[PDB]
Amino acid sequence: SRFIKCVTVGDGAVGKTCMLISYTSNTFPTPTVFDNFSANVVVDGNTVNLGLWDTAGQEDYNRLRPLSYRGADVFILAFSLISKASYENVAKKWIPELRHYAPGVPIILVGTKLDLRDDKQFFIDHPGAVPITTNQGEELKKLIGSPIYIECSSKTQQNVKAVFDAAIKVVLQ
Amino acid sequence: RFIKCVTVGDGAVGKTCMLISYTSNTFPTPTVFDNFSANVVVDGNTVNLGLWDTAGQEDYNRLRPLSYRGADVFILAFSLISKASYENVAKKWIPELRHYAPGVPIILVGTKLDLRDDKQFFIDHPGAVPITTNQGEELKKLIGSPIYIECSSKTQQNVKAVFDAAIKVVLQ
Amino acid sequence: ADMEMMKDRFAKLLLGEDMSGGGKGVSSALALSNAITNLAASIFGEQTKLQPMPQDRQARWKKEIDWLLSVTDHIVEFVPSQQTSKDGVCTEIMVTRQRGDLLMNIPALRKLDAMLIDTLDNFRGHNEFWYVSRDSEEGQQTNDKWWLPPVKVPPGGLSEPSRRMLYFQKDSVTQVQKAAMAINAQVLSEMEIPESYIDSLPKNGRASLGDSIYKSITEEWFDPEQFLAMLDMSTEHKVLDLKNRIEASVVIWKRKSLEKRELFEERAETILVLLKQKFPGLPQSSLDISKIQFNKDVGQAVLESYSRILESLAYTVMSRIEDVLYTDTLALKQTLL
Amino acid sequence: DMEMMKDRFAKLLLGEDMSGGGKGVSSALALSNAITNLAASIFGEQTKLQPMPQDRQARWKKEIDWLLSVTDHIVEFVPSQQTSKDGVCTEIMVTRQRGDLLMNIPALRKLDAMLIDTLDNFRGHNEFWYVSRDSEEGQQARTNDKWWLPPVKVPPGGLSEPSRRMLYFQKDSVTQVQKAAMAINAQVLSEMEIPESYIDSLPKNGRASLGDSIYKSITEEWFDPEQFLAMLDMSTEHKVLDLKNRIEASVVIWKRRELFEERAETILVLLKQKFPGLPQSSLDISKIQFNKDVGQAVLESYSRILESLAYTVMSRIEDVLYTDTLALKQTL
Ligand SMILES: Nc1nc2c(ncn2[C@@H]2O[C@H](COP(=O)(O)OP(=O)(O)O)[C@@H](O)[C@H]2O)c(=O)[nH]1
Ligand SMILES: Nc1nc2c(ncn2[C@@H]2O[C@H](COP(=O)(O)OP(=O)(O)O)[C@@H](O)[C@H]2O)c(=O)[nH]1
């Protein structure tokens, strides 16, 4: 039995503390906390000790969580599908961070808030957001040279398990 | 350097109560003593003390399976107001220790010092006989152990001594 | 005062058990297992008579034990599952489940807890037997446990009804002891074998058992029944030593002429089964002690030690019933000569 | 609430391995992480200069008491004396809060409470105001790189020079609080134990960690740490940190002739001055990860989050201060 340390990184507001909470418990809130969580999972017969790590809040202070990158087996890199800014930052900001702190460690690319992305109403109502299309994700995924791109939504739970399965797959293989 | 100090003896002999008094300077007016460790300074070097209670292991042999494992020193307590606890030290305690934890050193302790020369107490409890500090010694020299101390949780007389003594036979 | 009280207990467990901060103490499991065993010891150490555990000690036992056991509510199996919405979209999820060995056992051990406590409640009110002050004249005139208060009985012995009542109660309680002990054994058997223990194991099965014992479990014939009848089982120490040499051997075998070691192992496990049958109340073996000393699973620590204290409480209560029953016998005899 | 404390402490005894097998982490690092995750969670919502909502303040108060409690019990076990009403001296062993926890815990709580208060000094009228990030007025308004925060605005054409006087008074009040916390954070990590893993990863000799160029410099006849540094590339934070890591490794080697060691230590000090906001070093990261001592765990972990709050708040003051500078500018 291996150990997988799986850190989720991304901008603020892109919603990970929710993806993590929802994967782990099948809920969706409203404070909002994901304490470090580890548990045994069986993948294809052999059993695996999976560790889930949130980075919420270190978008603000570089020294807040010194433990995020140390020995990480895989990243989940999330951007919000209703935010062109988080889309641009994957490239401009996150890839250099990971290239530096944990070189050669796999990245699962994930777009969040699937459920808002073709909500015509939501965008007239929040003029500043911009939907990212699945193509643009795919395109981005190739660009940063990550193995797989999943879109998901912690409100509906769509593809959430998919993501972590993919994080696990890539560490094992 | 680590010391595992278990203290054994009969029931009702004062034990769990010594311990509480060594460690917090209180009595009982439930008395519970949880497993305790603390760093101690002895002649400049620093030792890590481990205190173990046995209360129970006088109603069920199977209750405390970890009492004797790796023990570094025993405190073998008997109540100075109980001929039967005195008699028992030889009839029962030495044979245990000699089997489960051979060669591990034994500090002998008479507890309930405050009650021994108390004349009115024995009028009130005719079934009790006070043990003499001599009989204490005699027992000591007999059970083949290096140190005999008499103490009282109530007064707190000689309690620190008991442990300092326990610590010493391990360090030398 | 309670929220206050509880913090203290829990804080001391995170420390574990090293009050000097450095967490150079024991694992959480051990810290937990220890505090359960000490709690029980102090609470039941006053159960000195056949009577209702006092109302407020029933109360402290209940909540303290509750605090201690709660960790189990959070120990889980994390398994795949499925989930469908009001609209019909099936979505794949990870789901959470109390771990297998706590799902059934924890409720079962708690069920014994309450049966013991209420066995003791059936002694509310008049009892034909009474207890006397240990250092009184009455007391003076099993003298072994000198620290308990002596029972006395009517000069003519007990009455069929209060005697039938007591036997029925001895039987009830010894089944609870059998039960608890059975859980205690399951879990010990499902607990990791410590690197410490292996390191100290001899090279060969021959070395564990000894040449004589080896020759025995190794011949063409073998009836484990006669095997034991051939040995010296006279004292509890001798039986325990045999148990140890057997357990060690099985460990060696499981770890590793070729074919027939399956047999030896089959037999060795057969002889351990018999030992539980013939010698139901043996103390812990060496590999039991070690499993406990070095165990890191919070879940098993709670299971192992809870069952252990329950086993003990039950045994303590029969020990009382047997005390009256015995002096009642002395009452009949001394009333016949 | 007891129902809700129980959940908290119970998951710390698992630590954090949800599946029993305490294979898994230390009550220390369970603690450390939990303090971190709580603070992150709570101040993650301080997105504006205003009092922490009262319900939040309440929750932060209790859960932080919970996490901090273990320290009430960490002690020194020390011989002593006591004499009775009747006059008899008796030798006892006494108990006391372990050294670093006696002064620092109170000290850290007073900083916590000072942060909370500076935010209370925002209860009621503020000459500045926030617009939601996704609404039109937002899109017209340092900001573009944290797309998630609400854009602050200040009245067209400066803001009152009392309202700006005060904000400076608070940018400073808070910077001094930040520095205090960091100073405690610093202290603990230096009194933390050096991990066996870290030693193991260390090179053979001083000239391997510093390498031969830098080795010549801490090894010549003259030396003055000021010049030393003016001769190295310190353009980036990554570069300064690589040096810090090389100096630290050497020091640790030599404490297991002493001239170098003394100079090496002199250089680190100079770094901590010139480069105060520096991320933590390889050794600190490691001290933290393998640390078994819950006393220090709570100490370093707690000072760390306070460091961060103070920084969060002074960013929120710099946010307004500077969209103020922009207001005077676009008045041209
Ligand atoms: N509508 C919607 N909102 C989401 C979803 N996932 C997260 N959010 C929102 O994301 C906001 C903050 O996300 P959060 O979980 O805190 O991510 P984080 O702050 O980066 O850790 C919250 O207001 C959530 O409502 C989703 O699937 N759908
Ligand atoms: N006078 C006096 N009474 C004591 C002393 N120690 C214990 N006792 C009383 O004697 C009994 C001691 O029992 P305890 O402390 O529980 O020892 P244990 O049962 O063997 O663990 C209790 O009732 C105490 O109140 C002592 O040093 N002096």
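All chain D residue numbers match Swiss-Prot; in order, they span 85-225, 229-343, 363-438.
Per the header of the entry, the method used was X-ray crystallography, 3.1 Å.
Every residue, even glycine, has its Cβ placed from backbone N, Cα and C.
One mutagenesis experiment named in Swiss-Prot is D:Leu98 to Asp, and its note says Loss of homodimerization and GEF activity. Under 8 Å, Cβ to Cβ, and six or more positions away along its own chain, D:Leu98 (mutagenesis position) finds D:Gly104, D:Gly106, D:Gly108, D:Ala114.
Under its mutagenesis annotations, Swiss-Prot gives D:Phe161 to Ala the following note: Decreases GEF activity 25-fold; when associated with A-175. Taking Cβ-Cβ distances under 8 Å and a sequence gap of 6 or more within the same chain, the neighbours of D:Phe161 (mutagenesis position) are D:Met177, D:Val178, D:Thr179.
Quoted from Swiss-Prot for the published mutagenesis D:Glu175 to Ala: Decreases GEF activity 25-fold; when associated with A-161. If you take the C-beta of D:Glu175 (mutagenesis position) and look for same-chain residues 6 or more apart in sequence within under 8 angstroms, you find D:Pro163, D:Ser164, D:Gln165.
Counting every protein chain shown, 21 other Cβ atoms lie within 10 Å of the Cβ of D:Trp234 (mutagenesis position). According to DSSP, D:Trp234 (mutagenesis position) sits in a coil region rather than a helix or strand. Annotation of the published mutagenesis D:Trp234 to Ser in Swiss-Prot: Decreases GEF activity 14-fold; the original residue is retained in the structure shown.
Counting only same-chain residues at least 6 apart in sequence, those with a Cβ under 8 Å from the Cβ of D:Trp235 (mutagenesis position) are D:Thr131, D:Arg217. The mutagenesis experiment D:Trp235 to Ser is recorded by Swiss-Prot, whose note states: Loss of GEF activity.
For the mutagenesis result D:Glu413 to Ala, the note given in Swiss-Prot is Decreases GEF activity 20-fold. Counting every protein chain shown, the Cβ of D:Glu413 (mutagenesis position) has 24 other Cβ atoms within 10 Å. In the three-state DSSP scheme, D:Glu413 (mutagenesis position) falls into the helix class.
Secondary structure at D:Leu98 (mutagenesis position), taken from DSSP and collapsed to helix, strand or coil, is helix. A gap of 19 residues interrupts the model between D:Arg343 and D:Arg363, whose Cα atoms are 12 Å apart. Distance across the unmodelled 3-residue segment, from the CA of D:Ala225 to the CA of D:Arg229, is 11 Å in the deposited entry.
On a Cα basis, D:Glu413 (mutagenesis position) lies 23 Å away from D:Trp234 (mutagenesis position). In this set, none of the mutagenesis positions among D:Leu98, D:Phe161, D:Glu175 has a C-beta falling under 8 Å from a C-beta of chain A. Of D:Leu98, D:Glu175, D:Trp234, D:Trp235, D:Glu413, listed as mutagenesis positions, those near chain B by the criterion of a Cβ under 8 Å from one of its Cβ atoms are D:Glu175. Proximity to chain C (Cβ-Cβ under 8 A) holds for D:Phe161 out of the mutagenesis positions D:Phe161, D:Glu175, D:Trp235, D:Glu413.
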